[PDB]
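Input: a single structure, listed below in structure tokens.
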Amino acid sequence: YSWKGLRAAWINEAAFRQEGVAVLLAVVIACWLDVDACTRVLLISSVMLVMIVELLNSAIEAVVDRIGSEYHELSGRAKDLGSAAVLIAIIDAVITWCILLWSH
Amino acid sequence: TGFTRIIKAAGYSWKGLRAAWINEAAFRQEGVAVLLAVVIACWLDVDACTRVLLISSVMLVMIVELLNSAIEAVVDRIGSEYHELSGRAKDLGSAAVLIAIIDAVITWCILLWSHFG
Amino acid sequence: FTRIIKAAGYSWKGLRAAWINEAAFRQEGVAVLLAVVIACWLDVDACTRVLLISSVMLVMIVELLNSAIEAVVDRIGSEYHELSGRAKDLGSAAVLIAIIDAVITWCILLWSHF
Ligand SMILES: CCCCCCCC/C=C\CCCCCCCC(=O)OC[C@H](O)CO
């Protein structure tokens, strides 16, 4: 269950690949710069959160497709809603870094 | 076509935000509360760590609520095919949102009560 | 206040159902209680105390959403006879990242604290 999903998300969508490399990249940047623990955590928790949400949205997209092939207005709403949840996570993480980084 | 997809899903997301605000009423109310909290945190005299924690905590609520709205949208969709509905998934979704708000409340209280006397 | 009690009730019904049905959620429940007690016990600043709790809270949030997704699939697969756990896999991956995030948070904070 755990690892099975992580791989499929990495093989299929760049939206997870781009954030995936970002997560690794963010951790490196956080550890290199001399900041306090709270700042170190907030920078990686933000980027990892986007990955967390992206995985959940990817689960939503998977269910919608399994049910039917009809272009229904409710199922289409679901994939859009989940897509918005990731957007906020991206926005939140971007806002997070900018606020914290502006010191440096 | 990677550059093209950047605006593709941007359209989906923006359409999702519109869809949430119009249909979901709980998203409307929390958004009011959240947007207020964000502005307050943006004008509060606090450190960057405190400022982020104040904004992120209420932002998560919006993120969770959106996922709950997506989940409910699937249950409501499936409700077309099958007559009976436990509502067990929707209850879990509501639970998740609750914990988010609880977290946001606890985060704010702890951060303020320390920052303040 | 007309409908907000109903919403909260739904949230309670879900929490109680998750506590009984899923024993993994039971483990995460104590983890939050632990995090709260540990953070309040140890002499730490507000920002650190929040991050310790918020991490474990985040896991619990994701687990509830994951359990909600699984509850959807378990309704579908029961009647469709179609059994492809693409959703339960991605859903479980999302929880794992929450776990990892909590561990790193607890590591990074406590390592700089001591
Ligand atoms: C350094 C701090 C800021 C960066 C780190 C935090 C943000 C996540 C990383 C990259 C954003 C670009 C990659 C994602 C591109 C869009 C993905 C997308 O739209 O995915 C479809 C849908 O929105 C969901 O399923």
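Chain B is numbered as in Swiss-Prot; shown residues: 6-122, in order.
Method on record in the header is X-ray crystallography, 3.2 Å.
Quick reminder: no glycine exception, Cβ is built from N, Cα and C everywhere.
Per Swiss-Prot, these features apply:
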ACT_SITE  B:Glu70  active site, proton acceptor
BINDING   B:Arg10, B:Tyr17, B:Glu29, B:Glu77, B:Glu86, B:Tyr87, B:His88, B:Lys95, B:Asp96  ATP binding site
BINDING   B:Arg10, B:14-19, B:23-26, B:31-35, B:48-51, B:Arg56, B:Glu70, B:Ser99, B:113-118  substrate binding site
BINDING   B:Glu29, B:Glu77  divalent metal cation binding site
MUTAGEN   B:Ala15 to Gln  49% of wild-type specific activity. Inactivates wild-type subunits; when associated with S-73
MUTAGEN   B:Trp26 to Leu  23% of wild-type activity. 41% of wild-type activity; when associated with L-19
MUTAGEN   B:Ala31 to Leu  93% decrease in activity
MUTAGEN   B:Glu70 to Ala, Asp or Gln  Loss of activity
MUTAGEN   B:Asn73 to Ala, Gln or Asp  Loss of activity
MUTAGEN   B:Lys95 to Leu  54% of wild-type specific activity
MUTAGEN   B:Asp96 to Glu  76% decrease in activity
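The separation of B:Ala15 (mutagenesis position) from B:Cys114 (substrate binding site), Cα to Cα, is 35 Å. Neighbour counts were taken as the number of other C-beta atoms within 10 angstroms of each residue's C-beta; across the recorded positions B:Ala24, B:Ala31, B:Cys114, the minimum falls on B:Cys114. Neighbours of B:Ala15 (mutagenesis position), defined as other CB atoms within 10 A of its CB across all chains, total 12. Considering other CB atoms within 10 Å as the measure, the emptiest surroundings among the recorded positions B:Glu29, B:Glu70 are those of B:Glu29. Chain C lies within reach of B:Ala31, B:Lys95, B:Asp96, taking the recorded positions B:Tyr17, B:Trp26, B:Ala31, B:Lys95, B:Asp96, B:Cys114 and requiring a CB-CB distance under 8 A. In this structure, of the recorded positions B:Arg56, B:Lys95, the smallest number of CB atoms within 10 A of the CB marks B:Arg56.
There are 23 other Cβ atoms within 10 Å of the Cβ belonging to B:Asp96 (mutagenesis position).
Around the Cβ of B:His88 (ATP binding site), 6 further Cβ atoms fall within 10 Å across all displayed protein chains.
Residues from the set of recorded positions B:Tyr17, B:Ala24, B:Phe32, B:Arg56, B:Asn73 situated with their C-beta under 8 Å of a chain A C-beta: B:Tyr17, B:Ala24, B:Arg56. When secondary structure is read from DSSP and collapsed to three states, B:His88 (ATP binding site) falls in the coil class. Ranked by Cα separation from B:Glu70 (mutagenesis position), the binding-site residues B:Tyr17, B:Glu29, B:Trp48, B:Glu86, B:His88 are led by B:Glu29.
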